[PDB]
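K.L.:
Before we start, here is the structure in question, set down as structure tokens.
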Amino acid sequence: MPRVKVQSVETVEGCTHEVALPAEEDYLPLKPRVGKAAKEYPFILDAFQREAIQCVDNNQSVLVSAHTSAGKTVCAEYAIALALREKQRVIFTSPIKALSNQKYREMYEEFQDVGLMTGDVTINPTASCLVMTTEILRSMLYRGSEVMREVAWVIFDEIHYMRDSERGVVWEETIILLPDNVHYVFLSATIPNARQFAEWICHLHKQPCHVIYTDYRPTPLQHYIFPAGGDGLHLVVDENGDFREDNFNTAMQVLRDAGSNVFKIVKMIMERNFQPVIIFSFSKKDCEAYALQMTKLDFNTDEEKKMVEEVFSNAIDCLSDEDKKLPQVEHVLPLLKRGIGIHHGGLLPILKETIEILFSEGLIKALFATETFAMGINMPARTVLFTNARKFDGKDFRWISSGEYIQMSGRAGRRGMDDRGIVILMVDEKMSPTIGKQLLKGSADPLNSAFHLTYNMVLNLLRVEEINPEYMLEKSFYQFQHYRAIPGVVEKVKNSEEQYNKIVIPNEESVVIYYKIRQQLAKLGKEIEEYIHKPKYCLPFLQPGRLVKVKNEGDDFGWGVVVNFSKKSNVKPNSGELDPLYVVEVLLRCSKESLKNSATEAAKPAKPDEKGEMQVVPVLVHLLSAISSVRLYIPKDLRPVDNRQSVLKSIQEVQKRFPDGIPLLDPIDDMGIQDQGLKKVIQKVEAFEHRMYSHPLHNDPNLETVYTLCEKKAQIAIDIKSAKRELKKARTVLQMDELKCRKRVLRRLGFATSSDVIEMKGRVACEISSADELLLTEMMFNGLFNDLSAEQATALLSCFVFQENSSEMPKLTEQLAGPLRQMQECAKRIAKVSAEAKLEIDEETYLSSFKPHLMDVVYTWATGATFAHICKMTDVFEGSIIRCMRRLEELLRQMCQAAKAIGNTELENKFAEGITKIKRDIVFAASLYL
């Protein structure tokens, strides 16, 4: 159980300052800085700037949360200066290697003493500033690597990136394995759940942590909406924040009644000098499709074209003669002559930073960007546009979330260069007046960790003799956030039991028995209803006008006439299909709010406070809770309003003719059922209702009140039962059940003994941190790497770094695919070992995890083939091919120093030679910044 508290020190008309204090720690107010500022800044700093500099002056860990355009790095350059003034080395981490290059560039330009440490490049590993990616920090911590002996300040930037289930999990280990003598600085975007992370840090390592939150913006933003088809922009929210509902209503009405465009948008936008401009498309094919669509427009001046050509000539010198003739550069240069460009994940790694720097200088006035451009890149623009609203995440096709929208919209507006920021949005189909307005008022996202288990983690902690995984589990943020609900759970249980005790006055238990029989009667009623509507005897009884009733357990729609029905089966059946379903098109009375959007759930019938409107709605066959024996006449051809109003009137007089209740059917005779067993159930229902009315309580009045009281107390009891069921798992073998399952497998393989101590069989596994090492150790130990040539073995390892689906499967030769089965057969046997240890592994994706699409491309490249000649045998973008080998080349780096573990060198030097003849023409070249 954690023991912390919050003081929330006052702030004068600025930001909001809170401090986390661990349990018994009295709050000492911050003393003013003594001495001289370690770095002067030419401008005036904000209130939260003052507070942050004051806090860092006291050598205290801090959390700051604000938009990216605030310039948080201005604080950080101060802190990195201070340890430089005090002669202490500073460690800086970045999530992706991409930003590390230019960040090292700035920190080299003004401080002149920094050190770069990437997986591929190591520059000056003797400096007071080491800039290095976090996973390298994890590897460094797992090794002895006694560099932390002298460091005390750590900077974490863009921390909100911890929203992935796959690769976010590492930073918990990185943070936990750090010592308790260091100080921290945390940079974050606007976060609702800011406090809980701070409390987790305060409890984790015995230190206070300041927290700063604000939403001040130097440049306010303006939002407009453009329906698909029309002219003009509707300002919905402005530099003041009012919603201006009228404009939104006008836009949705225009799209509803209306139910080259991009060229018209760009043409209008360029007119009033609103460059630069950025667009966001989630399909990289459409980025180039609109790039070619834009080839009829020019922005550059003659001097600008001269400058772009000269800088291009400077850039392409190192490219070497053969590489200068690639088709892609010949495509882009005419596009660049007009002032437009693209940026996606299939472009060359050399063209990217060229485009970025040319955008920085200020010549290109129209850039097309994919999702991974707003993240990173400290270069903002003047206006922002979105071409879509739905996108495929990788598992389904879903709408955009609030956080993505805010993150991408935050790039509009430059301090001083432009007065206001402009962001535009379009909608084309199924806007659904309900969803979409949240995108303009919702916050970005609450941050929540996932922290799945992995083999390398438990192996590495087993390598440490004084640390064990079970100690690690309770320290994870998962357990911390699960511990912030227990007080709420116990408070809920306490309030519920007290409420149950408050209202207790039944008389007597005969009411309880009358309830129980009234539930058996109900269960019998549903069990016979499950027989009356089976689609064998009820299909001839579905004429138009049958006055059916529908209740899908949530609400009563009422009485409605049947219009049509069909045996339409499930098209594209999810998880197969073995029973046919039926859909009945029946005319119900829906609400106005349900019709006005009519795309979200086709639900929420009209309420007795509204007159409502009737429309035909498709329903499932298993929802008809009543079949009547009356057939109202139906108009001829219909589809207006007045005749449906007459149908409403008709259903209204017919109810004025059977005040006792409409005669629905008789299950014994009307259908004609002759099936054994239904006689037993009708006998039982007749019996139960016989004694039901035979009861005296029934005659007694006020029965309904007591019925409601019993229903309420039963629901309270159900709630208490569920709350106790949840509370019976507050901290009860959470992800420690898999721990036994995970630890069980290791001893079977031989990685560990039953005594659960690392052996050299497991020690080679701890020295791998990129791919699934368990099978790799089997490959090395079973002896499959030997008798494999270097040229044919490097392509084998490429299956561990490729995880993207492709349309076509090329044919592979026996010498190249013989090991492929050899790889696959060893996968199956290991999967069985996992499957027999109660682990939830399915052995269809497991073999599909390694995708055998590009081994030959790896093989052909390491045969003397030219890059130009090699990108024509597969339907994969060249850029996507290029960065794939980064992990593979990184993998080969650690494999060479992996075979030097069991005293094997014949295999070791083979991989070393393979690495040397990879870096040949274009794929491995220093960044324009390096």
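The residue numbers of chain A are those assigned by Swiss-Prot, with the residues present covering 96-354, 372-1042 sequentially.
For this deposited structure, the header notes the method as electron microscopy, 4.5 Å.
Heads up, the Cβ atoms here are built off N, Cα and C, so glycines get one too.
This is the feature table in Swiss-Prot:
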- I139, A161, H162, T163, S164, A165, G166, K167, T168: ATP binding site (BINDING)
- 148-304: domain 'Helicase ATP-binding' (DOMAIN)
- 405-577: domain 'Helicase C-terminal' (DOMAIN)
- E253 to Q: Abolishes RNA helicase activity (MUTAGEN)
- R658 to A: Decreased interaction with NRDE2 (MUTAGEN)
- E697 to R: Decreased interaction with NRDE2 (MUTAGEN)
- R743 to E: Decreased interaction with NRDE2. Impairs the binding of both NVL and NOP53 (MUTAGEN)
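Have a look at these and tell me how they're positioned relative to everything else.
P.N.:
Within the same chain, residues at least six positions away from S164 (ATP binding site) with a Cβ under 8 Å of its Cβ are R312, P313, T314, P492, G522, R523, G525, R527.
The local packing around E253 (mutagenesis position), expressed as other Cβ atoms within 10 Å of its Cβ over all shown chains, amounts to 17.
When Cβ atoms from all protein chains are considered, those within 10 Å of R658 (mutagenesis position) total 20, not counting its own.
A sphere of 10 angstroms centred on the C-beta of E697 (mutagenesis position) encloses 14 other C-beta atoms.
Secondary structure at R743 (mutagenesis position), taken from DSSP and collapsed to helix, strand or coil, is coil.
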K.L.:
Name the secondary structure element type, per DSSP in three states, that contains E697 (mutagenesis position).
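P.N.:
Its secondary structure by DSSP: strand.
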K.L.:
If you draw a 10 Å sphere on the Cβ of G166 (ATP binding site), how many other Cβ atoms land inside?
P.N.:
15
K.L.:
Take the C-alpha atoms of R658 (mutagenesis position) and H162 (ATP binding site) and report the distance between them in angstrom, rounded.
P.N.:
60
K.L.:
Which of these mutagenesis positions is closest to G166 (ATP binding site) if you go by CA atoms: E253, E697, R743?
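P.N.:
Result: the closest of the mutagenesis positions to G166 (ATP binding site) is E253.
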K.L.:
Mind giving me a neighbour count for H162 (ATP binding site)? Other Cβ atoms within 10 Å of its Cβ, every protein chain shown.
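P.N.:
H162 (ATP binding site) is surrounded by 17 other Cβ atoms within 10 Å.
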K.L.:
Could you tell me the C-alpha distance between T168 (ATP binding site) and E697 (mutagenesis position) in angstrom, no decimals?
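P.N.:
Cα-Cα distance, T168 (ATP binding site) to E697 (mutagenesis position): 61 Å.
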K.L.:
Sorted by position, what residues of the same chain at least six away from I139 (ATP binding site) have a C-beta under 8 A from it?
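P.N.:
For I139 (ATP binding site), no residue qualifies.
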K.L.:
Under a three-state reading of DSSP, tell me whether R658 (mutagenesis position) is helix, strand or coil.
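P.N.:
For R658 (mutagenesis position) - judged by DSSP and reduced to three states - the answer is coil.
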K.L.:
Let me know the DSSP-derived helix, strand or coil state of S164 (ATP binding site), please.
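P.N.:
In three-state terms, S164 (ATP binding site) counts as helix.
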K.L.:
Same-chain residues six or more away whose CB lies under 8 A from the CB of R743 (mutagenesis position)?
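P.N.:
Counting only residues 6 or more apart in sequence, the Cβ neighbours of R743 (mutagenesis position) under 8 Å are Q655, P656, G657, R658, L659.
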